[PDB]
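K.L.:
Below are the structure tokens for one structure; questions will follow.
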Number of protein chains: 2
Amino acid sequence: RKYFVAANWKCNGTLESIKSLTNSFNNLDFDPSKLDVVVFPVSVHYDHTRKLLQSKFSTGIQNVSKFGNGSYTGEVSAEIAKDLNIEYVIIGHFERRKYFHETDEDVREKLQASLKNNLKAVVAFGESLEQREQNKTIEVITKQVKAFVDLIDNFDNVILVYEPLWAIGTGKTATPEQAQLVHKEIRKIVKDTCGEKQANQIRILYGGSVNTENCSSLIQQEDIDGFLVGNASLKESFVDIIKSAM
Amino acid sequence: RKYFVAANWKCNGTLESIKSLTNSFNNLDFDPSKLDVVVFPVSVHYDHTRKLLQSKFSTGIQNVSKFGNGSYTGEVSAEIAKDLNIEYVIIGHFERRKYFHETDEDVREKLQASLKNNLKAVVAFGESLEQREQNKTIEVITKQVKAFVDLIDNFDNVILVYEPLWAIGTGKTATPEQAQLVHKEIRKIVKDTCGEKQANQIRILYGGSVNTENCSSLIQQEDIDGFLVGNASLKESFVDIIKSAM
């Protein structure tokens, strides 16, 4: 399968810093038919970022509404995104589950709205420290994946992201070997629910802490197809993370 | 005080519809030094909308983050808005309180962030049908206003909006006089918490159903300083609503 490297800039950026960062990103010569590279800027930065990045880079937004057009102050619908040709959306990032009480049902309905409007979706899930220490990793992941997995109508257009919440801000670290085993089981869930060929087609990204040093050890695992990168994607050195997928 | 007419487009619009609507808006010759007119497009429409609207029209976004810059996927910080010269924010709209569990505590934190970053804030509140039928109108609004009102230093830069939830989708209609009675009570609350000069300074907008037929009767009321308009602001006849404040 085609490797997939994505930059989640989160709530960061200025007009000036994006101008500088996109310029350095543009200096990297890669073939977009050999790997997908997606940048997810803040909503109000999307136009600025899209124009500054060369066409080899894909772009998207960090969240999409579960509702359609109408009386939903502050929301961005999938149909609005389609009209702007916004190619990708992130759904279910743990930060939205944590601070904004986004549920599994919210994730299901957001994916449905996105696919209905021909958007490509990056869907995130993962277990907490308490859940892992109670030996509930498989139980939690299965429930989270089964919340939306049956809706996938194209296995190039939906991309999965494992987020090891147990290793984020806890002092614990997730090893590539531990990541590989989870990814293996995620692909198994997709097999049992969607089919074998579909499971082998779908990309599953690692969504924990990724940097220039650990990136290659992660992507070289058989069932890890790329990353959704946080802090490291705000730096010029992000090009070296992309190089691990080249 | 300076009147204030605002367009809340909510989750509506295409690139083509905005181009057509902004053109009609631009035909209205008004003096921005004597009247405030603000349009609130969808975040991903902001740049498009700002570039098409003549500068006599102020612009803003429909929501702002309670957090600053950092790891908050999907959010737009008050710092990012300032960098883009986004002038206004809407805070505490009933649709965000209803659908996205936004609390009085969220409203306070959003206002603090907005003021710290020198943004101007349109802050909404109001009681439900049940609360009004139990004669709790003043009790509800007093709590809602006191959640944030002590943060206001510049009383030209914070704008209040009364939303009569009891007359929104309930089958009930708020008369202009019934709105006025609440507006006057709100101003008394500001007077007794912030001061007399400050209460006289602050603008209080009506945020219920506003259209071309009722706008004149509303603005005529002594304590109604303008409107935050929903559905009617998506129409070219919105110019007639602005004209009632001229």
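Here Swiss-Prot sets the residue numbers for chain A, with the shown residues being 3-248 in order.
Determined by X-ray crystallography, 2.0 Å, according to the entry header.
Placement of Cβ uses the backbone N, Cα and C atoms for every residue, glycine included.
The active site, electrophile feature in Swiss-Prot is assigned to A:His95; the stated evidence is sequence analysis. If you look up Swiss-Prot, you'll see A:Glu165 marked as active site, proton acceptor, on the strength of sequence analysis. Swiss-Prot lists A:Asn10, A:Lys12, A:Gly171, A:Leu230, A:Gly232, A:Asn233 with the feature D-glyceraldehyde 3-phosphate binding site. What Swiss-Prot says about the mutagenesis result for A:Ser73 to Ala is this: 3-fold decrease in substrate affinity; when associated with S-96. Swiss-Prot lists A:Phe96 to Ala among its mutagenesis entries, and the accompanying note reads: 2-fold decrease in substrate affinity. Record note (Swiss-Prot) on the mutagenesis of A:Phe96 to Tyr: 5-fold decrease in substrate affinity. Listed in Swiss-Prot as a mutagenesis experiment, A:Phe96 to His is described as follows: 6.7-fold decrease in substrate affinity. Under its mutagenesis annotations, Swiss-Prot gives A:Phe96 to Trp the following note: 3-fold decrease in substrate affinity. For the mutagenesis experiment A:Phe96 to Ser, the note given by Swiss-Prot reads: 5.5-fold decrease in substrate affinity. 3-fold decrease in substrate affinity; when associated with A-73 or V-167. Under its mutagenesis annotations, Swiss-Prot gives A:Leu167 to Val the following note: 3-fold decrease in substrate affinity; when associated with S-96.
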K.L.:
Given recorded positions A:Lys12, A:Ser73, A:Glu165, A:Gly171, A:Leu230, A:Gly232, which are under 8 Å from chain B when comparing Cβ atoms?
P.N.:
A:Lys12, A:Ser73, A:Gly232
K.L.:
Using the alpha carbons only, what distance in Å do you get between A:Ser73 (mutagenesis position) and A:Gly232 (D-glyceraldehyde 3-phosphate binding site) once rounded?
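P.N.:
Here the two Cα atoms are 32 Å apart.
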K.L.:
For A:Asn233 (D-glyceraldehyde 3-phosphate binding site) and the residue listed as 'active site, proton acceptor', determine the Cα separation and express it in whole Å.
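P.N.:
Between the Cα atoms of A:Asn233 (D-glyceraldehyde 3-phosphate binding site) and the residue listed as 'active site, proton acceptor', the distance comes to 15 Å.
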K.L.:
Most Cβ neighbours within 10 Å: which of the recorded positions A:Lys12, A:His95, A:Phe96, A:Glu165, A:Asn233 is it?
P.N.:
A:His95
K.L.:
Can you tell which of the recorded positions A:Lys12, A:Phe96, A:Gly171 lies nearest to A:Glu165 (active site, proton acceptor) in space, using Cα positions?
P.N.:
A:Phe96
K.L.:
Which entry in the list of binding-site residues, A:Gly171, A:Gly232, has its Cβ near the fewest other Cβ atoms, using 10 Å as the limit?
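P.N.:
Least crowded of the binding-site residues A:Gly171, A:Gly232, by Cβ count within 10 Å, is A:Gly171.
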K.L.:
Say we define neighbours as other CB atoms within 10 Å of the CB. Which of the recorded positions A:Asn10, A:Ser73 has the fewest?
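P.N.:
Per-residue Cβ counts within 10 Å for the recorded positions A:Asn10, A:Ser73 bottom out at A:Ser73.
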K.L.:
Count the other Cβ atoms sitting within 10 Å of the Cβ of A:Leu167 (mutagenesis position), across every protein chain shown.
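P.N.:
The Cβ of A:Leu167 (mutagenesis position) has 22 Cβ neighbours within 10 Å.
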K.L.:
So for A:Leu230 (D-glyceraldehyde 3-phosphate binding site), how many other CB atoms are inside 10 Å of its CB?
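P.N.:
Step by step: centre on the Cβ of A:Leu230 (D-glyceraldehyde 3-phosphate binding site), count other Cβ atoms within 10 Å, giving 27.
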K.L.:
Quick check: in three-state DSSP terms, what is A:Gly232 (D-glyceraldehyde 3-phosphate binding site)?
P.N.:
coil
K.L.:
Work through the recorded positions one by one (A:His95, A:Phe96, A:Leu167) and name whichever has its CA nearest to the CA of A:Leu230 (D-glyceraldehyde 3-phosphate binding site).
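P.N.:
Nearest in space to A:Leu230 (D-glyceraldehyde 3-phosphate binding site), counting only the recorded positions, is A:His95.
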